[PDB]
Amino acid sequence: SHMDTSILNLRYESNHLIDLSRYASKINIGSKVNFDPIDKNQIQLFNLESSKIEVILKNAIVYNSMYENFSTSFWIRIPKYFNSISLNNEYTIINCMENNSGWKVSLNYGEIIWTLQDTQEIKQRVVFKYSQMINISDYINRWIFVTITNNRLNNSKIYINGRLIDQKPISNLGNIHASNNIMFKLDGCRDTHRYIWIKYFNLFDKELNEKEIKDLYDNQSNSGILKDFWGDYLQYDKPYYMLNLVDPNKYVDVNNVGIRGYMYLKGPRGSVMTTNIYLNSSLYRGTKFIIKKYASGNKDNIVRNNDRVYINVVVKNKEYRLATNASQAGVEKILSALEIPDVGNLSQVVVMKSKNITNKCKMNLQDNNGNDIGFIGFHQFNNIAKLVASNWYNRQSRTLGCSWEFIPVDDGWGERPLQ
């Protein structure tokens, strides 16, 4: 059983951002809106008057009620707040308020906020708060799924990545008369360099339930394409820093290249900070990995689930090949960084797998017959957490050391590489 209650379903199709709902509400795109070159559903809004999108709702669907239930969902990527200018500065990003009644999404330092206000200025807020004083954040500068539901008899709820975060009572609000238009735009933000990314805005004419929200979250994640740490499509030929999810305070290094050497995790990462604003683990540490095309016949640059690839490791501005001799005794096969011309018959083919919580990747090493050597993780040998391929992993959650994320340099993180 399924029920459609769509009032606005904003999507890039053909060659245009349009409303796919039967209403086909009219859209105006300002001249300073950016779109991602590969996924044109990703919309970037700057702190500029012309970086905006306005939706004019059909009259039959404007919200003007005491009892009508409604929900919204959208994905958002919010760059790290860098300066004290952001500290006590709530700014609207999605506005459907007219004359101090309606609804809006706003942001503040470490916050996503939903506000409802009735025509007698009775107001309620539901708030998601996330810290910037944290080693590794699930939320800072990463694609987040937002869902907000409204039941006029009881509660408004905000969900993040399909999980309930905050619920507050709204049964005391009366007539909420929202705007005829929805304005996507940074409104009242003092940080001149602030922006957001947004995608897949929806409005629904019901209170969505927990199952509907989960299904919506799973579907829109696009599990067929692997993601980087930030939640963008993972790509071939792109240098990435590595994060192991069970040892997040460690980074990948190599001692020596060639079959006598090995790679290993070491830490701590050390810190990036601006006093009273953020304090996080440094992300741009260790040897970079580059994903290389092997078996995929697709001619775009995206790494798909189950793609069979090679992995290059960058040491001193030179590319080596991640590889192992699977014959070595023990289920754990230690990985080395080989000269590319000299890899010979060593195992190097990696099956890339997306795992669906944040943006998880697995890497299943295979020999040249296509037989499994195993998922790449790590193993303690003496004092040293060496990288290995091990079928022990394949034969077993966030317990295991075989989950990884790939971190490219991104403007919304602000860290400067050490070199």
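If you go along the chain as it appears here, the first residue is 1 and each next one adds 1.
Positions of Cβ are set from backbone N, Cα and C atoms, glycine also.
In three-state terms derived from DSSP, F82 (mutagenesis position) belongs to neither a helical nor a strand segment and is classed as coil. When other Cβ atoms within 10 Å of the Cβ of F82 (mutagenesis position) are tallied across all protein chains shown, the result is 17. Swiss-Prot documents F82 to G (Swiss-Prot position 953) as a published mutagenesis change and attaches the note Whole toxin has 50-fold reduction in toxicity, almost no binding of RBD to neurons.
Under the DSSP three-state reduction, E111 (mutagenesis position) is assigned to strand. Its Cβ taken as reference, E111 (mutagenesis position) is surrounded by 15 other Cβ atoms within 10 Å in the chains shown. Record note (Swiss-Prot), mutagenesis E111 to A or Q (Swiss-Prot position 982): Decreased binding of NTNHA by receptor-binding domain (RBD) at pH 7.5. The unchanged residue is displayed.
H193 to G or R (Swiss-Prot position 1064) appears in Swiss-Prot as a published mutagenesis result, with the remark: Whole toxin has reduced toxicity, dramatically reduced binding of RBD to neurons. For the recorded site, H193 (mutagenesis position), the DSSP three-state label reads coil. Shown in sequence order, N47, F82 are the residues of the chain, 6+ apart in sequence, with a C-beta less than 8 angstroms from the C-beta of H193 (mutagenesis position).
Swiss-Prot gives this note for the published mutagenesis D247 to A (Swiss-Prot position 1118): Decreased binding of NTNHA by RBD at pH 7.5. In three-state terms derived from DSSP, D247 (mutagenesis position) belongs to neither a helical nor a strand segment and is classed as coil. Around the Cβ of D247 (mutagenesis position), the number of neighbouring Cβ atoms within 10 Å comes to 15.
In the three-state DSSP scheme, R285 (mutagenesis position) is classed as coil. Quoted from Swiss-Prot, the note on the mutagenesis of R285 to E (Swiss-Prot position 1156) is: Decreased binding of RBD to SV2C, substantial binding to neurons.
As a published mutagenesis entry, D300 to A (Swiss-Prot position 1171) appears in Swiss-Prot alongside the note: Decreased binding of NTNHA by RBD at pH 7.5. Every protein chain shown contributes to the tally, and the Cβ of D300 (mutagenesis position) ends up with 11 other Cβ atoms within 10 Å.
In this structure, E332 (mutagenesis position) belongs to neither helix nor strand by DSSP; it is coil. For the mutagenesis of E332 to L (Swiss-Prot position 1203), Swiss-Prot gives this note: Strongly reduced toxicity, heavy chain has very strongly reduced binding to synaptosomes, decreased binding to gangioside GT1b. The structure shown keeps the original residue.
DSSP assigns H379 (mutagenesis position) to a strand segment in the three-state reduction. According to Swiss-Prot, the mutagenesis experiment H379 to W (Swiss-Prot position 1253) carries the annotation: Heavy chain has very strongly reduced binding to synaptosomes, binds much less GT1b. RBD protects against neurotoxin less well than wild-type.
Experimental mutagenesis is annotated in Swiss-Prot for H379 to A (Swiss-Prot position 1253), with the remark: Strongly reduced toxicity, heavy chain has very strongly reduced binding to synaptosomes, decrease in ganglioside GT1b binding. The Cβ of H379 (mutagenesis position) lies under 8 Å from the Cβ of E332, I334, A385, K386, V388, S390, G401, each of these being in the same chain and 6 or more residues away along the sequence.
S390 (mutagenesis position) falls within a strand segment according to DSSP. Counting every protein chain shown, the Cβ of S390 (mutagenesis position) has 23 other Cβ atoms within 10 Å. For the mutagenesis experiment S390 to A (Swiss-Prot position 1264), the note given by Swiss-Prot reads: Reduced toxicity, heavy chain has strongly reduced binding to synaptosomes, heavy chain binds less GT1b.
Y393 to F (Swiss-Prot position 1267) appears in Swiss-Prot as a published mutagenesis result, with the remark: Nearly complete loss of toxicity, heavy chain has very strongly reduced binding to synaptosomes, binds much less GT1b. All protein chains shown were included, and the count of other CB atoms within 10 Å of the CB of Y393 (mutagenesis position) stands at 20.
One mutagenesis experiment catalogued in Swiss-Prot, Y393 to S (Swiss-Prot position 1267), is accompanied by this note: Nearly complete loss of toxicity, heavy chain has very strongly reduced binding to synaptosomes, binds much less GT1b. RBD protects against neurotoxin considerably less well than wild-type.
Here Swiss-Prot describes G414 to R (Swiss-Prot position 1292) as a published mutagenesis experiment; the accompanying note says: Nearly complete loss of toxicity, almost no binding of RBD to neurons. Secondary structure from DSSP puts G414 (mutagenesis position) in coil.
For the mutagenesis of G414 to Q (Swiss-Prot position 1292), Swiss-Prot gives this note: Whole toxin has very strongly reduced toxicity, almost no binding of RBD to neurons. The structure shown keeps the original residue. Annotation for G414 (mutagenesis position): same-chain Cβ neighbours under 8 Å, separated by at least 6 residues, are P79, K80, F82, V272.
Residue environment of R285 (mutagenesis position) contains 22 other Cβ atoms, counted within 10 Å of its Cβ in all protein chains.
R285 (mutagenesis position) sits 28 Å from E111 (mutagenesis position), taking the C-alpha atoms as the reference points. A Cα-Cα distance of 38 Å separates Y393 (mutagenesis position) from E111 (mutagenesis position).
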